[PDB]
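Data first, discussion second: the structure below is written as structure tokens.
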Amino acid sequence: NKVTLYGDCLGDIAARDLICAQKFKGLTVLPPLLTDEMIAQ
Amino acid sequence: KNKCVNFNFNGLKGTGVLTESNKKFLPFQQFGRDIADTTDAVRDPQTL
Ligand SMILES: *[C@@H]1O[C@H](CO)[C@@H](O)[C@H](O)[C@H]1NC(C)=O
């Protein structure tokens, strides 16, 4: 909690997000192989 | 609207989906530019 990290970004023209603009300029973020449930296990 | 089109609005060529925009343009403003300076909104010439 202390550390803060197409159809969604198509409807996100009313708001402004830096993730949608980075996706539209071709810069995507791959997910990690291990989820937080697995690093916690 | 809601389809990919090779658009030529007032001589601005582009390839993108076009949708209705909540953004309001002042009369002098005809185009909207994002952080990368790429047009993100265009006021249609035939229909404002
Ligand atoms: C342009 O023509 C269309 C079709 O008649 C009309 O709907 C529109 O209001 C016109 N726009 C201007 C700025 O005259």
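We number chain A the way Swiss-Prot does; in order, the residues shown are 824-828, 837-872.
Per deposition record, electron microscopy, 3.1 Å.
Each residue, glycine too, has its Cβ placed from N, Cα and C.
In the three-state DSSP scheme, A:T859 (variant position) is classed as coil. The Cβ neighbour count for A:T859 (variant position), using a 10 Å radius and every protein chain shown, is 8. Record note (Swiss-Prot), natural variant A:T859 to N: In strain: Lambda/C.37. The unchanged residue is displayed.
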